[PDB]
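Structure, as structure tokens:
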Amino acid sequence: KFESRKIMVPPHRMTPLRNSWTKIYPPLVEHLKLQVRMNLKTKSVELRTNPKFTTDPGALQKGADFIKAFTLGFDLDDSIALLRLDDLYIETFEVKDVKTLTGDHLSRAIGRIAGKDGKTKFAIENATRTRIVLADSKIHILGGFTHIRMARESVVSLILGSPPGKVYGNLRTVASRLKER
Amino acid sequence: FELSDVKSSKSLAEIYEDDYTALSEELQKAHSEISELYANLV
Amino acid sequence: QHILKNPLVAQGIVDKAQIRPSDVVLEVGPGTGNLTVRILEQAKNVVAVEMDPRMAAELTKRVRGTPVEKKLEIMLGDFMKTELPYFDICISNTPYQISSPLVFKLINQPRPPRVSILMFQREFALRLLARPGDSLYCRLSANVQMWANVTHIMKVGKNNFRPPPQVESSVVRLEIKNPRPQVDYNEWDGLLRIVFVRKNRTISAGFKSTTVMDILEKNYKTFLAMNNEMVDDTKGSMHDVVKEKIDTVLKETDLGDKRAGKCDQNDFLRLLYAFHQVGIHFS
Amino acid sequence: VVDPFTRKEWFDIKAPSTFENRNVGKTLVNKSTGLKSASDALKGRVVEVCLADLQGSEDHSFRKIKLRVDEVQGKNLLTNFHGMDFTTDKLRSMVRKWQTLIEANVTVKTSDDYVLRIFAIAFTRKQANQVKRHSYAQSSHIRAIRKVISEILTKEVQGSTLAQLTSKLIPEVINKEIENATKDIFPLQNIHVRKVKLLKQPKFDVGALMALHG
Amino acid sequence: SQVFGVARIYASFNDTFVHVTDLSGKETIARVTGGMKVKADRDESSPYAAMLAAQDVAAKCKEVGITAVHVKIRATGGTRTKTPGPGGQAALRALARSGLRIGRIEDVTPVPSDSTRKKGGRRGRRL
RNA sequence: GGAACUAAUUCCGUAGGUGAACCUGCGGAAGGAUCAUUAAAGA
RNA sequence: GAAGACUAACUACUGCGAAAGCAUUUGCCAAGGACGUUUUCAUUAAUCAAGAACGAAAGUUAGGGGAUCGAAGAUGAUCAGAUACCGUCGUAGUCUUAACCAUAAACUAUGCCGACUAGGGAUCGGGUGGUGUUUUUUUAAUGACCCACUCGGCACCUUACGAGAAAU
């Protein structure tokens, strides 16, 4: 009565996760009771569920989601949050999705999301209680659905070339109208 | 209320716990310091 | 809502209106009542049409207790949806966006106002008065122009506002043609609309569009159903037979290679007659 | 007031003789009725099963196979080869940055005159001591690699009857002869068949299909 | 061990499709979506609804003769978003914990060797 | 109508426009505020 | 299954072109720079009024094409606001042939040819040198890689015995 889910691990995010590995697998195997094998040669994490030691069928699915969250370049603490809270989901989109940008136009666009010293990127997460990853052309979001929808609109407003200030306005508008509720 | 650009030390799991769990926890400790100082002044 | 920071300008608009002491003046968009108070002293009645209830209340307050208060009537709401009374002359200072519907409401008003003095944008106003042989010249120009003659009266720089607008502003005068020429408005507009969609592209190019051929055929088939005239069997698509009929009309009248951008009112009247006489209508 | 499930008859699907497990899956039809029957529907269906489910072994996690149904015999419907794919997730991981990708393909015939177009992909690998990260070949390199791959593929397709190519692909001998003739041009890593499709099969021949099944 | 079918989850925004078929695909077995289990238009995609549709689908799934299932999750695709909708992972999470033993799940969103002009124009769409 | 009773971001080129205090499509420019991580053929 | 457009990811402002510009692949056609060069000619050259070749998007003439997006036009509702002023239909157009126009912040917002003045590590192309590495077969030959050098590229770093109002 087993179950086997196998997730590929990206090479760029492979080193940080392997280094924290010792902090990584214990909350799974010990707090959730699960089997976490790791094939270094194939760079693939293997999550197996034992019927005798697994109380919840959903926990095996939850473990795969936690590994993927860290896979997407999120923090270990953020990955831990996915196991703890169900309402937390990840959204990924391509800048080319919202507005076809070439070369430097794309580059600068990314900066408008990050901002000087991350200031533009950090403000959206705090006012939307979320976690964002700015990969290449991919942007990832992590958090509650209602939180992510507001965060996605703010990120899209940036990627459309709207000035950061305007986005701050919309941001404190939304964060106010939601933290109020 | 003004949003803070500086990264929140509390994690997403941690912020939810605070919501899951006087006027304010920081403001009362401001009020408690400042009355201990005033009685020293008097 | 912007205000005229130029107090020595309203006087020129009032002069160009050529007020008689017996006149009923329609003022559309009175704003804070800067022109209204001056109009009231020179005319028999001022019918002021204002959308904003706040501005209407302030306007009542401004004339309150003055000897000319009783000669002001304030009509509240959207002027487009307003049944307008008789008026001898009109002054306008309403938002530019309405200006486009508003002109054709004034032109089609039953008994047209003898004269009107209106504040539009620099581009709109230039279109209203544009003549054939001009790049601006278009449907608006010719639609407005057949019904009445329009004169461009002064240029108004943006700095004469508080706050100032981005585009430059002017004042064009419109006098309704009396009596207006006996041509159906829908028929005149339909022929004019097809040619302009591309002024530079010849008439024969404008009438070779699929949609245009379909329209003109359907209307010719309607005319022939009305008069009991038989249509010979079309070898294939009807639009191909109507193509020959449209091309014969354009060749007969000398219009195949002519363009809307350089055609006058008499040119359009002649072309419309040539299609109508052959049983082809644009309405 | 009907219910579709309580009318159809369950059927059994059997994989080709040259496979680790003959058993594959079950399907729903519609009672063989006078006028429109269960016999006609089963013949044209195909099934995509990952050969790791079909070989057991996991060193085969990618690589998907098309099994088409051709003949049927009472609760027992057989299948033959209909193509091979890769997996989308495996393909995405292989396309790493700062390396040349190389693809080549040929349309070619077999013995039992199926006609097919087979694919092939490979990437330039870094020399295990190399200071420079990009490790990009030289177009002249690329041109030559494809011509040799193209050379090797046409040799395998003509030699293989159809089923033999099947027996040829599974242990991936193709993948290695490539690397062998190649390593004299430029390094290269991965190197797989990647995808093969069928586009012109001969004629039924009920006799040949029975021979594959055991 | 089990009887295998195919799960196949299309999760776009503004709605999430779950529906299981025979392993060949030709003959299906029960569908139901997120638009079906709430009425509000605006709430057609949300995980809450997908969970409800995962529940219904699980019922009929085991009501016929299916006990297990492989899933093929999928976004809109084409010249569209390319990213997984909200209620697709939530539609799989609610389907995973239902007894139906799973096995091997890949992504199948249609991705072009790019082209056909995207919609929206130079200005672009959603804001 | 009468008479009782109760109740109480900026810009360029180009093209077009009838809800044009100007806007919109196509292509450009910046004369517009880069945080974070980054050897994993780490055979 | 059809139609037309496009060439995602790899992608690198690198790499190529006089510039506009050029990104699936293969075939053909002619072209080019750099390098190598104990080859050849021997001043044939530099820069250029006049004159001429090419030239992004839109736009124009005449055919074709007309999937998409979509100036014009017509519409949606217009609520408290507009922090989150768009949505729909869609003509021309967008693509192609033959011809026009003939200008862009056509920008490094910096004539051309040559010659001198200062340091460093990367990289693209070419060539030279090595009892360098790796590929095995029986050593080679190849190839890819490493080190030193040298022409010619696209760039960055640090600075001055230099320049500037200062960024540089």
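Just so it is clear, chain A uses Swiss-Prot numbers, and the residues here are 93-273, in order.
Looks like electron microscopy, 4.9 Å, at least that's what the header says.
Every residue gets a Cβ built from N, Cα and C, even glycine.
What Swiss-Prot lists as domain 'KH' is A:195-247.
Here the residue is the original one, but Swiss-Prot notes a mutagenesis experiment at this spot, A:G203 to D: Temperature-sensitive. Using a 10 Å Cβ-Cβ cutoff, A:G203 (mutagenesis position) registers 13 neighbours.
One mutagenesis experiment named in Swiss-Prot is A:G235 to D, and its note says Accumulation of aberrant 22S and 23S rRNA intermediates. Of all the Cβ atoms in the protein chains shown, 26 others lie within 10 Å of the Cβ of A:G235 (mutagenesis position). In the three-state DSSP assignment, the secondary structure recorded for A:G235 (mutagenesis position) is strand.
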**Request:** Determine how many residues of the domain 'KH' (A:195-247) DSSP places in helix, in strand and in coil.
**Result:** 33 helix, 11 strand, 9 coil
**Asked** Expressed to the nearest Å, what is the distance separating A:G235 (mutagenesis position) and A:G203 (mutagenesis position) at their Cα atoms?
**Response** 22
